[PDB]
Every structure is written in structure tokens, then in C-alpha cells.
Amino acid sequence: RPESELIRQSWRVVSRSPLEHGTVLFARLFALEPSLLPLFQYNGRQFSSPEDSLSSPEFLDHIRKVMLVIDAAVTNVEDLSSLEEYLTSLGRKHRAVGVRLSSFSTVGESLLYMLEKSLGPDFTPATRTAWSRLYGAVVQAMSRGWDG
Ligand code: HEM
Ligand SMILES: [Kr]
Ligand SMILES: [Kr]
């Protein structure tokens, strides 16, 4: 595949520091959709502001979890079938915690934003398209968890 290599090569730099890069993605997410902030309840409390979430070890742990799932999508970029079941159940979990399926589009824009900022001139239109397709397929798999 051509695009599989585009994903592999562009993930290499980001994957060296997943928490740093993940923090960009979530900062961008709350700037676009602040109504997602209350969905992260740790120790029975709601974060008041987006900067509150960045001081929470549990929230930062979830950033690393998100990045590891994306790492698994890249590893299986040539055949995402083998992750379908895991992704479906991850969708069910997120539905249970209160995330609306449509919020995953904003997550996609946040991921693309983070890649654009990290890669700079190396974020070619083919690289955007490749990532849009891969994230699209991840979300399709996850969408099964919302009653099908
Ligand atoms: C809309 C943005 C998202 C919100 C509000 C959200 C929120 C949550 C919450 C509340 C949990 C349960 C508490 C925890 O363990 O932290 C969770 C778990 C988790 N999240 Fe997310 N999440 C989002 C996006 C994602 C995405 C896009 C991925 C995939 C790349 C992901 C990967 C994971 C994983 C692997 C877990 C552990 C699941 C388990 O207990 O089985 N998260 N998330
Ligand atoms: Kr954040
Ligand atoms: Kr992805």
C-alpha cells in the first residue's frame, strides 16, 4: 500500500512522545467542544476548566490509553478487521460513560490538528487523506457499540 507507509512514517515521530502529543489533541478537543469536559469523572468530581484535566494523573493516563489504541490501528493499518471486536466494545464503554457518537468527529478533527502541528510541511494532502480514512474506519468499528 502507498497510504499505509504514509501513516507508518508520520506516526513514528508522534509515537516517540505520546503523552506530549496526546496533550495537544485533548487541549484542542476541549477548545472545540467544552461540553465534553464533565464526562471525565475521577474521584467523584467534575473538572471546572480544561487546564484542571491536565493536572489529573487519571486523565493523563487516559491520554496514554487513547494513544496506545491509535498505535494499534497503525500496527493493523493493512487490515483493521482484526481490531473490530475490541473497537466495538470500546464504543459500548464510551456510550456508557456518556459520550455521543457524533463527538468522535470532533476527536478526529483534534487528531488531524495534532498531526498537522507536529508534522508541519510534512503533513501533505495525501497524509491528511490517509489519516482521515484510517480514523474513519476506527470510528466505524466503534460505532457498532452504540446499539449497533
Ligand atoms: C470523546 C472523547 C473521549 C472521552 C470523553 C473519553 C472518556 C473516557 C472515559 C470516561 C473512560 C473511562 C475512565 C477511564 O478509564 O479513563 C475512557 C476509557 C478509555 N478510553 Fe476514552 N474517551 C474519549 C476518547 C477515546 C478514544 C477516541 C479512544 C481510542 C483511541 C480512547 C481510548 C480509551 C481506552 C483504551 C479506555 C479504557 C477502556 C476500558 O476500561 O475498557 N478514548 N475514556
Ligand atoms: Kr486538556
Ligand atoms: Kr486512527
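Using the numbering of Swiss-Prot, the residues shown for chain A are 3-150, in order.
According to its header, the structure was obtained by X-ray crystallography, 1.9 Å.
Cβ atoms are placed via backbone N, Cα and C, with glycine included.
According to Swiss-Prot, the experimentally introduced change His64 to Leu is described as follows: Improved binding of dioxygen and carbon monoxide to the iron atom. DSSP assigns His64 (mutagenesis position) to a helix in the three-state reduction.
The heme b binding site annotation in Swiss-Prot covers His64, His96 and is backed by experimental evidence. Under a cutoff of 8 A between CB atoms, and with a sequence separation of 6+ in the same chain, the neighbours of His96 (heme b binding site) are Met144, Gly147. In three-state terms derived from DSSP, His96 (heme b binding site) belongs to a helical segment.
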